[PDB]
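Reading through the structure tokens given below for one structure.
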Amino acid sequence: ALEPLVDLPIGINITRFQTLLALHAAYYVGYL
Amino acid sequence: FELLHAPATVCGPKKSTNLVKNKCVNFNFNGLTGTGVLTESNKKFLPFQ
Ligand SMILES: *[C@@H]1O[C@H](CO)[C@@H](O[C@H]2O[C@H](CO)[C@@H](O)[C@H](O)[C@H]2NC(C)=O)[C@H](O)[C@H]1NC(C)=O
């Protein structure tokens, strides 16, 4: 169960995203 | 105006009283007008509620 962290009233009309990786593990993506 | 059960951040200039407990009172919390006995409770609200 996931509690909220943040809400942004920032008005973006989004359609796309990506992650960011740190360098000089795995990740999973699903939809609502 | 946003009306929600989430924490308020804009309020009218109503002066806050002290809190009175174990006694029947006519309360108002952030515009939440009601009437009842306010008392300390073991309901552990999550930090966002
Ligand atoms: C939100 O932004 C998108 C572009 O990022 C707008 O365009 C999309 O929706 C239109 C609906 O009429 C389509 O005509 C476009 O082809 C479509 N474009 C893409 C790339 O998906 C969209 O209109 C915006 N939302 C509103 C309510 O206008």
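We number chain B the way Swiss-Prot does; in order, the residues shown are 515-563.
This entry, so its header tells us, was determined using electron microscopy, 3.0 Å.
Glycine too: its Cβ is placed from the backbone N, Cα and C atoms.
Record note (Swiss-Prot) on the mutagenesis of B:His519 to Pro: Increased resistance to human covalescent sera neutralization. What Swiss-Prot says about the natural variant B:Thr547 to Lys is this: In strain: Omicron/BA.1.
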Original post:
For B:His519 (mutagenesis position), what is the tally of other C-beta atoms lying within 10 angstroms of its C-beta?
Top reply: 8
Original post:
In sequence order, which same-chain residues at least six apart have a C-beta under 8 angstroms from B:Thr547 (variant position)?
Top reply: B:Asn540, B:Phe541
